[PDB]
Amino acid sequence: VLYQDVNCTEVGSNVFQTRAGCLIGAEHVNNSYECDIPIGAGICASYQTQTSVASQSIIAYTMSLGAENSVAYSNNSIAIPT
Amino acid sequence: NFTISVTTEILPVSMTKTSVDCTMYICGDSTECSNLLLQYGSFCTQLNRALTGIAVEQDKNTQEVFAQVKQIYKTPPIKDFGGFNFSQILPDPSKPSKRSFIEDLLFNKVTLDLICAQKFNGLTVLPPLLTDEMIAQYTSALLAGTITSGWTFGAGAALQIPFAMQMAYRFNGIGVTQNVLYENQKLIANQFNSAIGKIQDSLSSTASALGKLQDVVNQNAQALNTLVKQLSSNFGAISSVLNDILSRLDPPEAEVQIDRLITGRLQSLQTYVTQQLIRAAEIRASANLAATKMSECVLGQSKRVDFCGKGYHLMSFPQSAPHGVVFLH
Amino acid sequence: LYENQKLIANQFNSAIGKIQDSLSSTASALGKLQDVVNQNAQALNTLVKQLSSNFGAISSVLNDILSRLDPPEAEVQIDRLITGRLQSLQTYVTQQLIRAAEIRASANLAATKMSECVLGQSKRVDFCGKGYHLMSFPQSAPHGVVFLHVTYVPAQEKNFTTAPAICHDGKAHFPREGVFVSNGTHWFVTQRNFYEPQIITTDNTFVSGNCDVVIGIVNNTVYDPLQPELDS
Ligand SMILES: *[C@@H]1O[C@H](CO)[C@@H](O[C@@H]2O[C@H](CO)[C@@H](O)[C@H](O)[C@H]2NC(C)=O)[C@H](O)[C@H]1NC(C)=O
Ligand SMILES: *[C@@H]1O[C@H](CO)[C@@H](O[C@@H]2O[C@H](CO)[C@@H](O)[C@H](O)[C@H]2NC(C)=O)[C@H](O)[C@H]1NC(C)=O
Ligand SMILES: *[C@@H]1O[C@H](CO)[C@@H](O[C@@H]2O[C@H](CO)[C@@H](O)[C@H](O)[C@H]2NC(C)=O)[C@H](O)[C@H]1NC(C)=O
Ligand SMILES: *[C@@H]1O[C@H](CO)[C@@H](O[C@@H]2O[C@H](CO)[C@@H](O)[C@H](O)[C@H]2NC(C)=O)[C@H](O)[C@H]1NC(C)=O
Ligand SMILES: *[C@@H]1O[C@H](CO)[C@@H](O[C@@H]2O[C@H](CO)[C@@H](O)[C@H](O)[C@H]2NC(C)=O)[C@H](O)[C@H]1NC(C)=O
Ligand SMILES: *[C@@H]1O[C@H](CO)[C@@H](O)[C@H](O)[C@H]1NC(C)=O
Ligand SMILES: *[C@@H]1O[C@H](CO)[C@@H](O)[C@H](O)[C@H]1NC(C)=O
Ligand SMILES: *[C@@H]1O[C@H](CO)[C@@H](O)[C@H](O)[C@H]1NC(C)=O
Ligand SMILES: *[C@@H]1O[C@H](CO)[C@@H](O)[C@H](O)[C@H]1NC(C)=O
C-alpha cells in the first residue's frame, strides 16, 4: 500500500518514506535495478522471487538510469569501427 | 564570413499528473451522497481511467523525450575541447543536483493555501516518476555523448572523437569544407562562447522567453482553480454544501436537491476531464515534436531547413526545464 | 558490401530469424495494438453498463416505468433516464473523438514512416529505428502496421591516433572524404564509419593554404601517385 501525500503519522520496519509517500509493505533495496512498475519520484517497486528468504516479496528501489559510461575523450584519439 | 548564433527553443514535454476522486469532490464526505452517486452508475470509473491514462501518457512523454540513451555518459575530467567553452551547459557539481548554469536560469523563471484547498477536495497532484535530478542526468549524458562522441552515440556504441574533428564533420555536412573550420578554429570558438554568453544574458533578462512552460503550468493551475470554485455553486439547490442540505431537509425531499447538486458537479468534473484530455493530447503532440527534435538535432545533424533553428544547423544541447525542455541550437 | 556480401546476407537472415523468434515469444511486443483494440472494447463495454443505471428514476428499463406510472407522471422519470443516457453517450462519443484524433496522429506518423523509411532511405537519425537505416519492410497487423527496420550498427571498435591535417612541405593537406588515422607508425586516410585504411595519395587529400595556421597538424610525406611515372 502506497499512501500518497500522507504525513505517515497515522497508517513495523516495513515502511519506506518516498517523496511520493511512505510505501507500507515493501522492503528497500540499496542496489538500483531497471524498474518496471513506476511509483513516483524515482522509486519503483518490483516482485522479487528469492529462493533464500521471502520468496514472495516486493522491493522498492530507486530507479536506475542505466550503466554509467566513462568514454575516454582525447584531443588526438579517434575510435573508428572495424 | 560567417557567424554562429545560438538560438533557444522551448518545448513543453509534460504537464502535472493530476488526479480527481469523486466521493471527495462530488460528495462532501457524506453518506447519502455516496448512495446517490453509486446509484448514478460507473461515471467515476471512467473518470479515474481517463485521468490515469493522462498520467501514464505524461510519464511516457517524459520517459521518451529524454531517455533516448541506454548508457549514462560522463564528461572527462579535462576540458580540452579545442578552445570551446562548455562550462555554462555542462553539469555544475556545486549544487547537490547535477544541474548546470543555464538549467539553473530556467528553474527560477517558472515557479510552477490553494494547494491545500485542492487537496482537501480530492484534487490531488501526483509526483512525476522522473524527478529533476534524473532528467538533469539524462541531459548531462546527452551533452557528454554529443560533445565527446559526436553523434555516433545515438546510432550504436559511443565512439570518442576530437571536438575540433567532430565539427569538421558538420561543416562538411552543411557544404562548407572542413578547411574553413581548421583555419578559423579560434574565431569559431570565440563566436560560440560569445553566443552562449548572449543566450545566458537573454535568459537572465525576463521570464517571457519561457512563455510556453509558463503556459503549460498556468493552464493546468487555472483549470484546477476553476474546478475548485464549482463547489461554491448552488446549481439550483437551496444551498451549495451537502452538510447544510441533510441538516435541513428529510431524505425524500433532500434527494432531489442532492440529485441537482450531484448532476451539476458531475457535469463540471466531466468538463474538466475533457479539457484535461484535450490539453494532454496537445502536450503529447508537442512531446512527440520534442522527441524527434532531440533525436535529429542532438543525436545527429538535420538537413531539414529551419527545423533545428534557423540557419544551417550544426548541433544542439538539450537542457532540462520545469515541465519542458529547451534546446540551444 | 561487395567484399562482405555473404556475411551481410547471413547476418540479415539471422536477424530475421531472431525477430521471428521474438514475435513467437509473447504478445507484449504488440503492446500498442492490444491497446487500440482493448480501449475501444472497454469503452463499448462501459457504455453498455450505463443502461443498468437508475439515474434517479425508480427503475432502470423503460418497459418497467411505462408499466407502472401514467404519461403525466412517467414523463419526469423518462426525462431523467434520457438525460442521463444522453450524457453517457455524449461522453462516449467525446472519448471516441479524442482517441480518433490520437490515432490520426499515429497514422500520420505511420504514413510518413512508410513514405520515407520504406520508399527510400531516411537520413533522419533514430527515426527508422536505432542506427543507420538501410531499408524497411512493412507488415500488416490487426488494426495497425509493424515495420521491420533493417539497421546498420557498428560492432567492434579500435582506437587510433588521429590528426586534423598533414604537413608535407609547409602546405596543409586535408582529407576530402574521411579522416587521418595512424596505427602507431604510419598514416592512413579512411572512411568515417568503416575502418578501411588507404595510403595518402593526392586524390584522397586536397591542399588549402600553408600548414602553420591549422591547430594540431602533424608531419608526413604524402605519397604522390606520379613519382614513379615521372621518373620513367
Ligand atoms: C568574421 O567576423 C568576425 C566577427 O565579426 C570577425 O572577428 C572580429 O574581427 C575584428 C577585426 O577584423 C576584431 O576587431 C573583432 O574583435 C573580432 N571579433 C571577434 C568576436 O573575434 C572576423 O575578423 C571576420 N573575419 C573576416 C575574414 O573578416
Ligand atoms: C568559460 O566561461 C565561463 C563563464 O562565461 C568562465 O567563468 C568566468 O571566469 C572568469 C575568470 O576566471 C570569472 O571572472 C567569472 O566570474 C567566471 N564566470 C562564471 C559565470 O563562472 C570560464 O572561465 C570560461 N572558461 C574558459 C576555459 O574559457
Ligand atoms: C563481424 O561480425 C560477424 C558477426 O559476429 C562475424 O561473423 C561470424 O564470424 C565468426 C568467426 O569468423 C563465425 O564463426 C560466425 O559463423 C560468423 N557469423 C556469421 C553470421 O557470419 C564476422 O566474422 C566479423 N568480421 C570480422 C572481420 O571480425
Ligand atoms: C601499421 O600498418 C602497416 C601497414 O602497411 C604495417 O606495416 C606492415 O605490416 C605488415 C604486417 O603483416 C608487415 O608484414 C610489414 O613488414 C609492415 N611494413 C610494410 C612496409 O609493409 C605496420 O606494421 C602496422 N603497425 C605499425 C606500428 O606501423
Ligand atoms: C614538420 O616538418 C617541418 C619540415 O620538416 C618542420 O619544420 C619546421 O618549420 C618551422 C616553420 O618555419 C620552423 O620554425 C622550424 O625550425 C622547422 N623545424 C626544424 C627542425 O627546422 C617542423 O618542425 C615539423 N613539425 C612537427 C610538429 O613535426
Ligand atoms: C500533514 O501536515 C500538513 C501540515 O500541517 C497538513 O496541511 C496536512 O493536512 C497533513 N495531512 C496529510 C497531508 O495527510
Ligand atoms: C543497504 O546498505 C547496506 C549498508 O549500508 C548494505 O549492506 C545492504 O546490502 C544494502 N541493501 C539492502 C539492505 O537491501
Ligand atoms: C593534446 O594532445 C597532446 C598530444 O598527446 C598532449 O600532449 C596535450 O596535453 C593535449 N592537450 C591537453 C590540453 O591536454
Ligand atoms: C581505447 O582507449 C580507452 C582509454 O585509453 C580504453 O578504455 C579502450 O579499451 C581502448 N579501446 C581499444 C579498442 O583499444
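So for chain B, numbering is Swiss-Prot's, and the shown residues are 717-828, 848-1064, in order.
How was it done? The header gives electron microscopy, 3.6 Å.
Yeah, the Cβs are placed from backbone N, Cα and C, and that goes for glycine too.
Secondary structure at B:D796 (variant position), as computed by DSSP, is coil. Listed in Swiss-Prot is the natural variant B:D796 to H, annotated as follows: In strain: B.1.1.318.
The secondary structure of B:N856 (variant position), as reduced to three states from DSSP, is coil rather than helix or strand. Neighbour list (B:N856 (variant position), Cβ cut-off 8 Å, at least 6 residues apart, same chain): B:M740, B:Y741, B:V963, B:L966. For the natural variant B:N856 to K, the note given by Swiss-Prot reads: In strain: Omicron/BA.1.
Swiss-Prot lists B:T859 to N among its natural variants, and the accompanying note reads: In strain: Lambda/C.37. Counting every protein chain shown, the number of other Cβ atoms lying within 10 Å of the Cβ of B:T859 (variant position) is 16.
Annotation of the natural variant B:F888 to L in Swiss-Prot: In strain: Eta/B.1.525. Counting Cβ atoms from all protein chains shown, B:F888 (variant position) has 26 others lying within 10 Å of its own Cβ.
According to Swiss-Prot, the natural variant B:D950 to N carries the annotation: In strain: Delta/B.1.617.2, Mu/B.1.621. Neighbour density for B:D950 (variant position): within 10 A of its CB lie 11 other CB atoms from the protein chains shown.
Natural sequence variation is annotated in Swiss-Prot for B:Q954 to H, with the remark: In strain: Omicron/BA.1, Omicron/BA.2, Omicron/BA.2.12.1, Omicron/BA.2.75, Omicron/BA.4, Omicron/BA.5, Omicron/BQ.1.1, Omicron/XBB.1.5, Omicron/EG.5.1. If you take the C-beta of B:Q954 (variant position) and look for same-chain residues 6 or more apart in sequence within under 8 angstroms, you find B:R1014.
Under the heading of natural variants, Swiss-Prot lists B:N969 to K and annotates it as follows: In strain: Omicron/BA.1, Omicron/BA.2, Omicron/BA.2.12.1, Omicron/BA.2.75, Omicron/BA.4, Omicron/BA.5, Omicron/BQ.1.1, Omicron/XBB.1.5, Omicron/EG.5.1. Sequence-distant neighbours of B:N969 (variant position): residues of the same chain at least 6 apart with a C-beta under 8 Å from its C-beta are B:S975.
Swiss-Prot gives this note for the natural variant B:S982 to A: In strain: Alpha/B.1.1.7. For the recorded site, B:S982 (variant position), the DSSP three-state label reads coil.
One natural variant named in Swiss-Prot is B:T1027 to I, and its note says In strain: Gamma/P.1. Less than 8 angstroms from the CB of B:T1027 (variant position) sits no same-chain residue that is six or more residues away.
Counting neighbouring Cβ atoms within 10 Å of each of the variant positions (B:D796, B:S982), the lowest count belongs to B:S982. Residues from the set of variant positions B:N856, B:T859, B:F888, B:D950, B:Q954, B:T1027 situated with their C-beta under 8 Å of a chain C C-beta: B:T1027. Ranked by Cα separation from B:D950 (variant position), the variant positions B:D796, B:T859, B:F888, B:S982 are led by B:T859. The variant positions near ligand 8, defined by a Cβ under 6 Å from one of its atoms, are B:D796, chosen from B:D796, B:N856, B:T859, B:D950, B:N969, B:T1027. The variant positions recorded for this entry are B:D796, B:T859, B:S982, and the Cα of B:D796 lies nearest to that of B:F888 (variant position). The variant positions near ligand 7, defined by a Cβ under 6 Å from one of its atoms, do not include any of B:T859, B:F888, B:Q954, B:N969. A Cα-Cα distance of 49 Å separates B:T859 (variant position) from B:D796 (variant position). Distance between Cα atoms for B:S982 (variant position) and B:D796 (variant position): 77 Å, as a whole number.
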